[PDB]
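Student: First the structure, then my questions, so here it is.
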Amino acid sequence: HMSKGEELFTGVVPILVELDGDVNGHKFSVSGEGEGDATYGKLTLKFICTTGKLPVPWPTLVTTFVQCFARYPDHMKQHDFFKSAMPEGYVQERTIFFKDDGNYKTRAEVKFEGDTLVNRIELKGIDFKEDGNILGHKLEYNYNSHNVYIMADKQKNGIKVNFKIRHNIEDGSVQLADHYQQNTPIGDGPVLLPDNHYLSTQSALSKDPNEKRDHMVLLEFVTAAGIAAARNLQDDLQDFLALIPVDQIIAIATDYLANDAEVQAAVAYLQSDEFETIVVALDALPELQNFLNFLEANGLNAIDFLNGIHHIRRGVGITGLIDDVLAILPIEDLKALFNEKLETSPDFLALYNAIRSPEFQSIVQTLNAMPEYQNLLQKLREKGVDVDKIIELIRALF
Ligand SMILES: CCCCCCCCCCCC
Ligand SMILES: [Cl-]
Ligand SMILES: [Cl-]
């Protein structure tokens, strides 16, 4: 946890919105309620105009009507100012310019009152063309996707935000609305001041088919981005698995293990005492240890994997298993990803170099000299597995 405020958003939260506004002197009030869930970066709000008719289009109000509900990924959690200002909350102020038309100025307080997150807003519009897209109610009822750009304002102990909303017009044109935003802590407690990043925002406007009153149902999905997480061998591994249909493979293996005698025999051999001698002797090698530690320090849980290691079938025996898995793997692609990571990943190249090191090859040579290992290979060659070919293929990668 990177802040105390952050812990308030783990679950679903009640939301309340109140707005008072005046646009070209048309005065109105709106109230809304719903729930945010910041884990998923979702929120759901319903609004009603309590004064009678809304003098401006619902879509123009969307941005005005709780960014503390964005989903920040774990690597970005030190960059979330919004949750960090909670519960005391923050002031969010904006100027919104509608191209070729009037502008909105807004001031909102966002903060908890009890268990509820409350957004109270005052809004003033001016200089609107009476025949324009806004007063003329020419906007389609819908919303688009936008990136919301955040940067720290140190002087103000807060953030500066800007973005451009695209409002679709009924004649197929687009009405731009340039947003300039600042957010300020209400409380005197410490807050996170983020590096430059953005919120990816998606929204959808709908109705309650039952609701008779003019209303807007608003659905928002918001996720922070624009800052790369630190990378290591985990991330490289995940990338190879990504290329691999692991579900199919795990199933095929499961099947052979169930219905095939030879596959079961080889598994029995894995708990065999001859095989035990092999594991034991390798585990005894200091250079094997160093290699494991190396993997550990670079993001791999290695020891965890090894110590913790204990009908689609188209084929028969070990070769049947090997062939079925192979038919599945994208060899050319994996091989490409492998070549690429030697270029683009430092950790992966160190890993490669580590394996090619004299230290490591001596682990390999120790193994090659175990007659119990040499016997294991012969046990396979006689079951039809071409080990020598497979062995050469691997030598050739390195
Ligand atoms: C206990 C950690 C040692 C792991 C050694 C694995 C040896 C695998 C050899 C298999 C040869 C095909
Ligand atoms: Cl401003
Ligand atoms: Cl105002």
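Note that the numbers count up from 1, one per residue, in the order the chain is shown.
Cβ coordinates come from backbone N, Cα and C, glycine included.
Got these off Swiss-Prot a minute ago, pasting:
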MUTAGEN   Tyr143 to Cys (Swiss-Prot position 145)  In mut1.9; shifts fluorescence lifetime from 3.03 to 2.74 ns
MUTAGEN   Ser145 to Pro (Swiss-Prot position 147)  Increases fluorescence at warmer temperatures such as 37 degrees Celsius
MUTAGEN   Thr201 to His, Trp or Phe (Swiss-Prot position 203)  Results in significantly red-shifted excitation and emission maxima
MUTAGEN   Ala204 to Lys (Swiss-Prot position 206)  Abolishes the tendency to dimerize and leads to monomeric fluorescent proteins
MUTAGEN   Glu220 to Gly (Swiss-Prot position 222)  Suppresses the 399 nm excitation peak, leaving only the longer wavelength peak at 475 nm
Student: Going by Cα-Cα distance, pick out whichever of the mutagenesis positions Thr201, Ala204, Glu220 is nearest to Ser145 (mutagenesis position).
Tutor: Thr201
Student: Taking the Cβ of each of the mutagenesis positions and counting other Cβ atoms inside 10 Å, which one has the highest number: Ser145, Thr201?
Tutor: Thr201
Student: Just to be sure I understand the break: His310 and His311 bracket 15 unmodelled residues, and I want the straight-line distance between their C-alpha atoms in Å.
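Tutor: Unmodelled segment endpoints: Cα atoms separated by 22 Å.
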Student: Indicate the candidate from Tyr143, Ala204, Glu220 with the smallest number of other Cβ atoms within 10 Å of its Cβ, considering only these mutagenesis positions.
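Tutor: Ranked by other Cβ atoms within 10 Å, the mutagenesis positions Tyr143, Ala204, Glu220 bottom out at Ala204.
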Student: Quick one: Cα separation, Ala204 (mutagenesis position) versus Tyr143 (mutagenesis position), in Å?
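Tutor: Each residue's Cα considered, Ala204 (mutagenesis position) and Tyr143 (mutagenesis position) end up 6 Å apart.
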Student: Taking only the Cα atoms, work out how far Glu220 (mutagenesis position) lies from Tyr143 (mutagenesis position), in Å, as a whole number.
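Tutor: It is 10 Å, counting Cα to Cα.
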Student: Quick check for the class: what is the C-alpha distance, in angstrom and rounded, between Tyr143 (mutagenesis position) and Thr201 (mutagenesis position)?
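Tutor: Computed Cα spacing between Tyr143 (mutagenesis position) and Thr201 (mutagenesis position) is 10 Å.
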